[PDB]
Amino acid sequence: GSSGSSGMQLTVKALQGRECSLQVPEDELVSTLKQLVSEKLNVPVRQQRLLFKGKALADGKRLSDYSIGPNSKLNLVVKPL
């Protein structure tokens, strides 16, 4: 497979922590957008949490619904499990 023309690039960065990029579409479900990274940093979705412009995403909705296009930098947060 090849990324670029189709889909978008998302770079998740944790507050003064770690980060990582991933290839996902524009209508990607927040539920999958998280599970994907969970494998990258080997962190459970239960802990790590994504944030956009101070907006809490719900596992299920689509980034497109939040008005988030390509080249979007998501914010990662650590929560106590």
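Counting starts with 1 at the first residue shown.
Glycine too: its Cβ is placed from the backbone N, Cα and C atoms.
Sequence-distant neighbours of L50 (mutagenesis position) (same chain, 6+ apart, CB under 8 A from its CB) are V12, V30, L33, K34, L57, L74, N75, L76, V77. Under the heading of mutagenesis, Swiss-Prot lists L50 to A (Swiss-Prot position 43) and annotates it as follows: Reduces tail-anchored proteins delivery.
In Swiss-Prot, the entry for mutagenesis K55 to R (Swiss-Prot position 48) states: Loss of polyubiquitination by AMFR. The structure shown retains the original residue. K55 (mutagenesis position): 11 other CB atoms within 10 A of its CB, across all protein chains. DSSP gives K55 (mutagenesis position) a strand state.
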Conformational class of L50 (mutagenesis position) under the three-state DSSP mapping: strand
